[PDB]
Amino acid sequence: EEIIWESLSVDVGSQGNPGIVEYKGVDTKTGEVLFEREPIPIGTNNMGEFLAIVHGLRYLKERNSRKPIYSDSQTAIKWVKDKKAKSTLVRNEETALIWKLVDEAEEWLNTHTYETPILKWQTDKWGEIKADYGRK
RNA sequence: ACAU
DNA sequence: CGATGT
Ligand SMILES: [K+]
Ligand SMILES: [K+]
Ligand SMILES: [K+]
Ligand SMILES: [Mg+2]
Ligand SMILES: [Mg+2]
């Protein structure tokens, strides 16, 4: 089982969990940063991991790219497969933004098609995913 | 347990 | 040490 270097890698970063959430996508081969989301004041790690994958799907579809996406998040990979982010985060005025983005990401999944393989990055064998924030 |  | 998730 070897790395598919022709791929997009995504990851969340946070200050607190729940806390400030951001995410980015990079070229697995080169580390070039391809997209970065502006920090969201309150969210969870898994909401961010989910948004990162969906953004990657949208990014690759817009560019007519068949590359796979790597994520290190078992949870977010499943939520994308299910088209349903089963987050425990309370809905209130302070979490409204992240929940709106999650709802809109689900809505996109329910209205578009993709063949993009969504692959588990095998951290135990390969080290940290290339999109990691270096904060742990 | 496993993955963040 | 705390948290989010299957
Ligand atoms: K990190
Ligand atoms: K990790
Ligand atoms: K746990
Ligand atoms: Mg991650
Ligand atoms: Mg990371």
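Here chain A follows Swiss-Prot, giving residues 61-196 in order.
Looks like X-ray crystallography, 1.3 Å, at least that's what the header says.
Including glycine, each Cβ sits where the backbone N, Cα and C put it.
In sequence order, A:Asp71, A:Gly73, A:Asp132 are the residues of the chain that are 6 or more apart from A:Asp192 (mutagenesis position) and have a CB within less than 8 Å of its CB. Sequence annotations record features per position, and here Swiss-Prot assigns Mg(2+) 1 binding site to A:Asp71, A:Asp192.
DSSP gives A:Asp132 (mutagenesis position) a coil state; it is part of no helix or strand. Around the Cβ of A:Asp132 (mutagenesis position), 20 further Cβ atoms fall within 10 Å across all displayed protein chains. Taken from Swiss-Prot, the feature Mg(2+) 2 binding site covers A:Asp71, A:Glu109, A:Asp132, and the record attributes it to experimental evidence.
One entry in Swiss-Prot concerns the mutagenesis experiment A:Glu109 to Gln. Its note says: Loss of activity. Within 10 Å of the C-beta atom of A:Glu109 (mutagenesis position) sit 24 other C-beta atoms, taking all shown protein chains into account.
One mutagenesis experiment catalogued in Swiss-Prot, A:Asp132 to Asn, is accompanied by this note: Loss of activity.
Swiss-Prot gives this note for the published mutagenesis A:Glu188 to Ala: Strongly reduces activity. Taking Cβ-Cβ distances under 8 Å and a sequence gap of 6 or more within the same chain, the neighbours of A:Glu188 (mutagenesis position) are A:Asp132. In the three-state DSSP scheme, A:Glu188 (mutagenesis position) falls into the coil class.
One entry in Swiss-Prot concerns the mutagenesis experiment A:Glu188 to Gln. Its note says: No effect.
In Swiss-Prot, the entry for mutagenesis A:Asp192 to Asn states: Strongly reduced activity with manganese. Loss of activity with magnesium. The structure shown retains the original residue.
Among the recorded positions A:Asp71, A:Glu109, A:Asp132, A:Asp192, the ones whose Cβ sits under 6 Å from an atom of ligand 2 are, in sequence order, A:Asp132. Other residues of the chain with a Cβ within 8 Å of the Cβ centroid of A:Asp71, A:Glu109, A:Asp132, the Mg(2+) 2 site, are A:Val70, A:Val72, A:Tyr83, A:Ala112, A:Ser131, A:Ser133, A:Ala136, A:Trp181, A:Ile189, A:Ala191, A:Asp192.
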